[PDB]
Amino acid sequence: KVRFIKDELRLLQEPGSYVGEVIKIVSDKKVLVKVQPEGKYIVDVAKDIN
Amino acid sequence: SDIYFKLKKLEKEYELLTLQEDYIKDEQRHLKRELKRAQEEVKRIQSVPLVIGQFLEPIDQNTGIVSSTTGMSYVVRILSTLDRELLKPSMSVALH
Amino acid sequence: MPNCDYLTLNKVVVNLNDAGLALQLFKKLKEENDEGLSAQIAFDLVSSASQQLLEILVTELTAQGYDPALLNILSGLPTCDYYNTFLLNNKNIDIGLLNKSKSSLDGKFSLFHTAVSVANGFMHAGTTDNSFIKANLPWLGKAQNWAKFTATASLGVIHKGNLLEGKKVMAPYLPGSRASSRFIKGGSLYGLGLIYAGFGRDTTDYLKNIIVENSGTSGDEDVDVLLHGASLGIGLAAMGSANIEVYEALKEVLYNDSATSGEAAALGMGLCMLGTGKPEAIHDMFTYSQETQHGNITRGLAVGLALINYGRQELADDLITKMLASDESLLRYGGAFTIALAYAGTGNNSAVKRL
Amino acid sequence: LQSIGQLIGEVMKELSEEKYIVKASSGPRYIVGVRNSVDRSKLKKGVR
Amino acid sequence: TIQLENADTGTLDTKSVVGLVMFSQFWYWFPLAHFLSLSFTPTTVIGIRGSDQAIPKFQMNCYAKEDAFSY
Amino acid sequence: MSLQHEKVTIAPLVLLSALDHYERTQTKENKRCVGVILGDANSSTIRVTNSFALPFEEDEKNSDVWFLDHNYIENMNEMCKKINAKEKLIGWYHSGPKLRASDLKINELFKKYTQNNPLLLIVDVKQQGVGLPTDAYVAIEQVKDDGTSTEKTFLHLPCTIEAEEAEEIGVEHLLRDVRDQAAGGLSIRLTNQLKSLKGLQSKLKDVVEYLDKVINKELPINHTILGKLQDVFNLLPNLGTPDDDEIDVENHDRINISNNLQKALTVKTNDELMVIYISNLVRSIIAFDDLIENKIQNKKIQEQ
Amino acid sequence: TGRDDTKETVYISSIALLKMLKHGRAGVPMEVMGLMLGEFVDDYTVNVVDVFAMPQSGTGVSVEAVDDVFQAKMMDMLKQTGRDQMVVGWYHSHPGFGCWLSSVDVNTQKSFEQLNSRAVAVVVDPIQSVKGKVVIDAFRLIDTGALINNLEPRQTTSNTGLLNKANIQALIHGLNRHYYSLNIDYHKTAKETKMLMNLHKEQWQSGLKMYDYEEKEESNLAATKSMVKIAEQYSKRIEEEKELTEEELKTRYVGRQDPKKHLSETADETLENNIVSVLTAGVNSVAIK
């Protein structure tokens, strides 16, 4: 029970997460992603997804 | 008797198990106080200030998608021991 | 009784830790002298006991009159030399240790350098080994900070024992024969105390000069690193020999407020005078722990308190209550280990519950 | 300078007696607390 | 190998125990981390040829087991 | 000046600063660090935001002798107006340990610099009372109880201590105890009942003693103390009245509900038992199945 | 070399934390500055005993926005009370972004480094602070020599060698560029601990007061009634329980935010209060008369 509440309070304390959608794949193993309320940001993929 | 004199040293060993048994009660008390402390922090976050969004749809059942009046759109984590049955209809929600 | 096994007689001498029973042992074998039975016990006594006991006994055997054959063995002199000889024949060098250090890690980062330097000393313990040293020569050479201390120090652990080569390994790296930096000069004294850890009355006489020369001065940075390794060196090499010269000499260094070298002084005092249960040691250590606001010096004093209280059991309950009641982080830290050392090597219910 | 500016809004909806829900003239909707300096009688739904 | 209590006579050695306490502490000073050198105790049967205090090489029987590595 | 002053809240920055100052002027053995107390006042709630040491001496031979620096106050006030706009001189602190009558005389001079009535805020540097160490006072004037001699004397203002939410977070987590400003479980609330009663016990004793020393030693009469303590007797409950009988109906109601709550928790722990008893039959079957299933595996290897 | 290029673990007192924080937050949004007074000892310890704020500026913190006439005037007081101690670094609050440093603050940093060889910068962001301790870090200049000749991580050695992040994103950016961060510690003497905590005089009054009885008829009445609605649902959960998977149990009969866990919780929490209330009531009546 202590670890569980501690885990949950931590999720809040992270800044936020957003939402986009992969528009294309580039050859440098990066992805162009359109972030839905803002603009598009092209960025190296995560270290646990490909 | 041989067993009986070997015993004497065994009985001391069982006594340290006795002391483990007294030690559990002292750990228990510490954890229980603290579970309530851990919970107090999360109440701080539940309460003011808050910023009002409108809840869209669940994308999981522990993580959702919302919109804000901030002018943006987020993915947010849903905190436990709150209703997950009243996020089905889109209704106003508050985000920290 | 006239016919008994002496293996078990030796059991009693070691456990109680008394030089009077040890002598009473060698009297029976002075009237029944065969050089084989007498030497055999002699070797077994050194191996098993502390150094502290053997020193007290030797004095007793020169007053009594004895064969010089026995006198060498219970100085603990030849016992060192056999172990080296074994380790010479049978040493084996790992390829996995050299490869990973070479290729991946760098001695340019302090924290990495130190870890590789810690390992090397343990791995190639016995006689000198130069296989690590000449291959990773630029890697050892490219250190900075107290990572350079670590490197020099490791020379001593690998070349452990050896009384006919153990002053020669440190000979160009010694103060007054080097001036490369303060780290090489002080870490060679730290190393010399590990070669001559256990036995080393002679290593004591040398390091004593280094202490009493630099007393009063640690207002130079050089002196502070040099003396740091010099005070650790003598505590290890004189560990359990009971010198009131060492204990007195290191109080100046401690009262001067030496930055890194007050921590060293505290440990070097308590090792020498360890298990004596000295009233003066316990008192002096405690007062200056409370007194110094430097955090290194308090920690060294707090641990060095523990060492005096080795084997006290019941008479260390006064100390333990004082250390734990204090609200200082360092006092409590060493306060636990007063409890470790008092009842060390046998169980105890009171000690296990308290901790 | 040390007193520092503020932002005007109005009660969207009274939720409690020490806590109010508002809409600000910056755009956004907040759920705010109320200081014990100011009156809660003079706070009513729709007031600046 | 480290030896906590030697079985030569079967009695505690003081030095052993000290070495381990100094090794385990290194938390605010990582340079101070060579202190296993009182703790390591050699493991080998080493003879004496009479009273010459020279090591004879000879053969002794061992009952079990044949190892494929010590290297 | 001020006629609005009921309570003085004190932040724990102020209490610690005063404490530090005593020990950084080297003034000890019942000598006095006196400093100015800074923050808003001319309000029912006085809040002290900050404090700083003033140069100060005392000679306990004659207390009509002391040293207070006239340059220093002006210079400090100018600086302090810059950092926060809250800060202005609203009194002076005394470092205790008690309220000396020597404290009037100082307060008399102190009125001139201040824009209000100065406060005499005692902060004790050695801890006291089941209640706070910190007790606040304001200079007022009144007629005695002998109907003769109008004496400027000191009116106790009660204290509870407060800090903004800015300061408070750092207080809560730096603390590394149980706290008398927060509480945990039932176990801590049994503690609280013993502590609260112990305070009554000690405090009653002071009242009786005071009554003794009036009729023995013959300290002058106070109808403020005697008058307040007259009220206590009429407020006093007694036994055998219909009121106590109404307490007992409520005690049955509350223990009965505590009985039903207890019964409920018997069914809850009776559940946990079951889950384990189910868990035990499933684990024991599959544990054994594995061993059997392994024998067949081994058997394939042996055969050729 | 001539240096050991090592950063101290920073001991911040009780007395200093609250002053830093109070001034940052009242003053925010607006960057503000002030010096830190302390004691230096060792090379691994630096004490932040006390602090004093220096006046506001809307041009942020610069070396051309500080008031040295004010610094002088304060040090003159500091001498007349006999509390004089040496400057041990400086503190500032950024107005709304995590602990990091901008260019302008590196210029301010650089001159404290010159004045006192070892000095720290403690940066308080009081509106991403919520535990009074988070989003507060100390920083210290890294030399340009340190990067190119790898004499940067001599501060990872002869200390704990751990760095605890409050902002992962923000610290890591300046960790190679223009600073090295090392973790912060807190301290107090026992005199301080007792003062900081306090013992309340109302702690003894609220112990010995049994609350109004109108609120108690309501308390018991409401609580016992509410546990009937969820008592019924506790049966429906366990109609089957021999089914596999914990989430599964909760999906069939709608055991989401479990009726076992909620109903128990209600039983423990009203129970705690009623035992304490009968206790307080019985204490007062027997005690007083």
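We number chain G the same way Swiss-Prot does; the residues here are 18-306, in that order.
Per deposition record, electron microscopy, 4.5 Å.
From the backbone N, Cα and C atoms, a Cβ is placed for every residue, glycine too.
Pulled from Swiss-Prot, these are the features on record:
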{"type": "DOMAIN", "residues": "G:27-162", "note": "domain 'MPN'"}
{"type": "MUTAGEN", "residues": "G:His109 to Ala", "note": "Stabilizes ubiquitin pathway substrates; when associated wirh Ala-111"}
{"type": "BINDING", "residues": "G:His109, G:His111, G:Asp122", "note": "Zn(2+) binding site"}
{"type": "MUTAGEN", "residues": "G:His111 to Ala", "note": "Stabilizes ubiquitin pathway substrates; when associated wirh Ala-109"}
{"type": "VARIANT", "residues": "G:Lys208 to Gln", "note": "In strain: NRRL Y-53"}
{"type": "VARIANT", "residues": "G:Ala239 to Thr", "note": "In strain: NRRL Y-53"}
{"type": "VARIANT", "residues": "G:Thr262 to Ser", "note": "In strain: NRRL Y-53"}
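Feature annotations (Swiss-Prot) mapped to structure.
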residue	record	Cβ neighbours (10 Å)
G:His109	mutagenesis position	22
G:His111	mutagenesis position	26
G:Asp122	Zn(2+) binding site	22
G:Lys208	variant position	17
G:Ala239	variant position	10
G:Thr262	variant position	8
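In this structure, G:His109 (mutagenesis position) is part of a beta strand by DSSP. G:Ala239 (variant position) sits 52 Å from G:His109 (mutagenesis position), taking the C-alpha atoms as the reference points. G:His109 (mutagenesis position) is 29 Å away from G:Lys208 (variant position) when you measure Cα to Cα. Across the domain 'MPN' (G:27-162), DSSP helix (H, G, I), strand (E, B) and coil residues number 42 helix, 42 strand, 52 coil. Note: G:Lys208, taken in sequence order from the recorded positions G:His109, G:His111, G:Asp122, G:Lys208, G:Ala239, have a C-beta within a distance under 8 Å of a chain F C-beta. The secondary structure of G:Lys208 (variant position), as reduced to three states from DSSP, is helical. Here the Cα atom of G:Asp122 (Zn(2+) binding site) is found 9 Å from that of G:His109 (mutagenesis position). Mapped onto three states, the DSSP output places G:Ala239 (variant position) in helix. Distance between Cα atoms for G:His111 (mutagenesis position) and G:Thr262 (variant position): 50 Å, as a whole number. Listed in sequence order, the residues G:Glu48, G:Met50, G:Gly77, G:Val78, G:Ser110, G:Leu118, G:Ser119, G:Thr125, G:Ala138, G:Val140 complete the 8 Å Cβ shell around the Zn(2+) site centroid, once G:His109, G:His111, G:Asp122 themselves are left out.
For the pair G:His109 (mutagenesis position) and G:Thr262 (variant position), the C-alpha distance works out to 54 angstrom.
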